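Student: Sharing a structure here in structure tokens format.
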Amino acid sequence: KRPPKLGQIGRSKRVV
Amino acid sequence: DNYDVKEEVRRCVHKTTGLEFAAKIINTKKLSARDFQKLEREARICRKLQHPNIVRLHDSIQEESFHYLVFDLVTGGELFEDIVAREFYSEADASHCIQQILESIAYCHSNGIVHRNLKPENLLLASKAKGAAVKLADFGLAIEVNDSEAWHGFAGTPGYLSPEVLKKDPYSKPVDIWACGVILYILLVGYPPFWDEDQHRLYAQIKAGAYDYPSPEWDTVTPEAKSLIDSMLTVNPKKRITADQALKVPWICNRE
């Protein structure tokens, strides 16, 4: 496994 | 008639005590009518929440067409930024950072409020000091609840969402402790626990409880710290550690 560092991934979205 | 506007929501200062603040300024009839009635609910909430780690709402004032909401002023920016900044916390700074969020959560819960949208991009720092306090913000999705589990809608940020909410199960307070584990997980290593390119691939991984401690990074994180995550990322709500319980763990109860 691994996933990208929080910097690389970006910032959320939210959901409704 | 007390506050004096400055730059930009936007800053301002009390006339009497001269304490800097942040004043959110909304409009009439934009925002529409019942768009406004969504802020009715939301604003009532922050007024119940007066705690050092919660961006406290101090006053609410109706003028002519504009509405004023006087909030704590916070400048250290988002915790998100501080994390991309430093790449990842030390366990100590991490322990400290999470203990702060926990105390805030705890208070929220012991007051019937569930945040739901709990993420790094919603935690603000007092300054970027090496000890600065952390403040909780954005209660757009906050809801008031009893001890009784229900299905209070479906919302939150995809990535921090809890299994019980993806299973369209009834949920309550512990949806937030789930978010913590995600955060506390990130702090220690700077990447997320659950993540994929495809939204559904993701929710799957979440619902499943599919996370691990990849070497070598995790090879050198005190087990006591993993254990605390493990207990937040407990998939079964009924047995997932509560806030007031997390605050009593060694790895958090070590101010020395």
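Since chain B takes its numbers from Swiss-Prot, the residues it shows come out as 10-17, 26-273.
Per the header of the entry, the method used was X-ray crystallography, 3.4 Å.
Every residue gets a Cβ built from N, Cα and C, even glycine.
In case it helps, Swiss-Prot gives these features for our protein:
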type	residues	note
MUTAGEN	B:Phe97 to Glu	Loss of cooperative activation of adjacent holoenzyme subunits
MUTAGEN	B:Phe97 to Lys	Increase in calcium independent kinase activity, no effect on translocation to the neurite
MUTAGEN	B:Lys147 to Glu	Slight increase in calcium independent kinase activity, no effect on translocation to the neurite
MUTAGEN	B:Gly170 to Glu	In sy574; abnormal spicule protraction; when associated with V-665
MUTAGEN	B:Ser179 to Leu	In e408; males display locomotor and muscle seizure defects and egg laying defects
MUTAGEN	B:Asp236 to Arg	Increase in calcium independent kinase activity, loss of translocation to neurites and glr-1 trafficking
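Tell me what's around each of these sites.
Tutor: DSSP classifies B:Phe97 (mutagenesis position) as helix under the three-state reduction.
Within the same chain, the residues at least 6 positions away from B:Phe97 (mutagenesis position) whose Cβ sits under 8 Å from its Cβ are B:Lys136, B:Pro137, B:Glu138, B:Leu140, listed in sequence order.
For B:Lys147 (mutagenesis position), the Cβ neighbour count at a 10 Å cut-off comes to 7, with all displayed protein chains included.
Taken residue by residue with DSSP, B:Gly170 (mutagenesis position) is part of neither helix nor strand, so it is coil.
Listed in sequence order, the residues of the same chain lying 6 or more apart from B:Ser179 (mutagenesis position) and placing their CB within less than 8 Å of its CB are B:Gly173, B:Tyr188, B:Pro191, B:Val192, B:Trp195, B:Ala196, B:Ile223, B:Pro254.
In the three-state DSSP assignment, the secondary structure recorded for B:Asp236 (mutagenesis position) is helix.
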Student: Can you name the residues of this chain that are 6 or more positions from B:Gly170 (mutagenesis position) yet have a C-beta less than 8 Å from its C-beta?
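Tutor: Once residues fewer than 6 apart are set aside, B:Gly170 (mutagenesis position) is near B:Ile160.
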Student: Just how far apart, in Å, sit the Cα atoms of B:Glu17 and B:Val26 across 8 unmodelled residues?
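Tutor: Cα of B:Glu17 to Cα of B:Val26, across the missing 8: 6 Å.
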Student: Around the C-beta of B:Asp236 (mutagenesis position), how many further C-beta atoms are within 10 angstroms, looking at every protein chain?
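Tutor: Result for B:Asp236 (mutagenesis position): 8 other Cβ atoms within 10 Å.
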Student: Cα of B:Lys147 (mutagenesis position) to Cα of B:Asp236 (mutagenesis position): how many Å, rounded?
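Tutor: Rounded to the nearest whole number, the Cα-Cα distance is 26 Å.
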Student: Which of the mutagenesis positions B:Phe97, B:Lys147, B:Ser179, B:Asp236 have a Cβ lying under 8 Å from any Cβ of chain A?
Tutor: B:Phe97
